[PDB]
Protein chains: 2
Amino acid sequence: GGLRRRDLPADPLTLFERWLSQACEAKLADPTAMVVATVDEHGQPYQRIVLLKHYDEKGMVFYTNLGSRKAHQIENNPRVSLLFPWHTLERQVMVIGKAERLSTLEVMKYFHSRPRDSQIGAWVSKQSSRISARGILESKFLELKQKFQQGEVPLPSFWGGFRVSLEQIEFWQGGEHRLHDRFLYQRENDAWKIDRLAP
Amino acid sequence: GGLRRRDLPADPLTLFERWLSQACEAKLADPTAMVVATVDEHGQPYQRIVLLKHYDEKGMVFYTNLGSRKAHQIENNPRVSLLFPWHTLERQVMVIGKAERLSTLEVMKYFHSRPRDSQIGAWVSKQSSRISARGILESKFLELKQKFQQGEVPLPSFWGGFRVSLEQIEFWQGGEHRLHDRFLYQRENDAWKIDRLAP
Ligand SMILES: Cc1cc2nc3c(=O)[nH]c(=O)nc-3n(C[C@H](O)[C@H](O)[C@H](O)COP(=O)(O)O)c2cc1C
Ligand SMILES: Cc1cc2nc3c(=O)[nH]c(=O)nc-3n(C[C@H](O)[C@H](O)[C@H](O)COP(=O)(O)O)c2cc1C
């Protein structure tokens, strides 16, 4: 039935929650997978996929290695863009905001709530650095996989997370006659301003 | 069998061609769909999906409306990133380069080789501008769909294309034990330098 303004919820997260729910129901691979774009010191954008782990009015959260390229880029420029590649369902959601670091209390909590093999793998790689061979990863994994025995596997000091604020949330949905529906929610004065955008 | 350096082709496009071919064979929705990231005058990155239409050593090509936000952003900062969200196949390909405008000869050629209903739709929308109602699109479409009769449908002066140069091409492929394989090809002195990156 297309996407009409009169049917839009006041809070964009209500629409996002609905769409995310429908993506899970349609069994898309990694429905929480989103492409995060950051920008380096030279004005060059970079992209990579990460998984959305939690979200609310304060923003969308993902975890990563603090020595990674995306982390170094965010430290120099906190402005990021997030895009949910849901084109298989003829949809896209894009979020614009600032990335802020999570506290260790938050990171520890989430970290110890995930499968133990994932807790162990977080220790393995010096994410994004050049390495001379795959073997380096394999050896370290074997070492950690035994040195820990997985007693409770501690939080690496280089593991962290970012919360991206919700400054703008844009929805795209395939439309009849290829006349696609686009709505931009823009945070303005403690409220959301909504505008339809030409496709 | 994982991705080992000894098996990598000298030209990254050889690997890309192979992966793209396998994505089509696996019937992924829009295998040519890629997320293009651009940056505005304030250092804010923006993203949206577009379709890869052609590619060779000079770069990857997509078409769009010249009055769109991505076009305005490229005019101020030609640095872009392209990402193929092929995670359903446990893969990602990211391309870093500069976007350059295509000539009208090239644009006309491609434009007149695509279905006539798509040629007509290109005229409809003032892409990315705020519009007060969906009806604006519908009325214009009806008008154009009859004013043209589709005789041969002319090229809109505001329709164009960009070719993104190949400065860096990065491949990501899911690995055993979640130890993913990443290879970065970087254009250096008329050649490609290849490095494995930690996951
Ligand atoms: C489906 C999927 C989910 C991923 N999730 C994460 C994640 O949540 N955090 C992370 O650090 N990397 C994740 N990655 C790997 C990133 O895409 C990227 O390879 C890595 O974070 C290093 O990026 P960087 O070098 O730009 O910093 C994921 C990859 C795929 C394909
Ligand atoms: C699968 C898919 C393919 C698309 N292909 C194109 C394209 O090739 N060119 C284009 O201008 N927009 C395309 N779009 C629409 C863009 O994502 C975006 O809505 C539009 O270009 C305006 O972006 P901008 O406002 O950032 O400039 C596509 C959307 C989807 C979901």
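Chain B is numbered as in Swiss-Prot; the shown residues are, in order, 20-218.
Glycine too: its Cβ is placed from the backbone N, Cα and C atoms.
According to Swiss-Prot, the mutagenesis experiment B:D49 to A carries this note: Reduces affinity for substrate 3-fold and catalytic activity 2-fold. The FMN binding site annotation in Swiss-Prot covers B:67-72, B:82-83, B:88-89, B:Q111, B:146-147, B:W191, B:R201 and rests on experimental evidence. Experimental mutagenesis is annotated in Swiss-Prot for B:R197 to E, with the remark: Reduces affinity for substrate 8000-fold and catalytic activity 16-fold. Swiss-Prot lists B:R197 to M among its mutagenesis entries, and the accompanying note reads: Reduces affinity for substrate 300-fold and catalytic activity about 4-fold. Here Swiss-Prot notes a mutagenesis experiment, B:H199 to N, with the remark: Reduces catalytic activity about 4-fold, but has no effect on affinity for substrate. Among the mutagenesis entries in Swiss-Prot is B:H199 to A, noted as: Reduces affinity for substrate 230-fold, but has no effect on catalytic activity.
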Taking the Cβ of B:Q111 (FMN binding site) as the reference point, list residues of the same chain whose Cβ is under 8 angstroms away and which are at least six residues distant in sequence.
B:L102, B:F103, B:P104, B:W105, B:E189, B:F190, B:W191
Measuring Cα to Cα, how far is B:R88 (FMN binding site) from B:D49 (mutagenesis position) in Å?
23
Filter the recorded positions B:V69, B:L71, B:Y82, B:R88, B:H199 down to the ones with a Cβ under 8 Å from chain A's Cβ atoms, keeping sequence order.
none
Return the member of B:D49, B:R197, B:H199 nearest to B:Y82 (FMN binding site) in space, with distance defined Cα to Cα and candidates limited to these mutagenesis positions.
B:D49
Would you mind pulling the DSSP three-state label for B:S147 (FMN binding site)?
coil
Restricting the recorded positions B:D49, B:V69, B:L71, B:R88, B:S147, B:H199 to those with Cβ under 6 angstroms from ligand 2 leaves B:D49, B:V69, B:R88, B:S147
With the Cβ under 6 Å from ligand 1 as the test, give me the qualifying entries from the recorded positions B:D49, B:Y82, B:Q111.
B:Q111
Binding-site residues considered: B:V69, B:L71; fewest surrounding Cβ atoms within 10 Å belongs to B:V69
Cα-Cα, whole number of Å: B:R67 (FMN binding site) versus B:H199 (mutagenesis position)?
26
The correct three-state DSSP answer for B:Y82 (FMN binding site) is strand
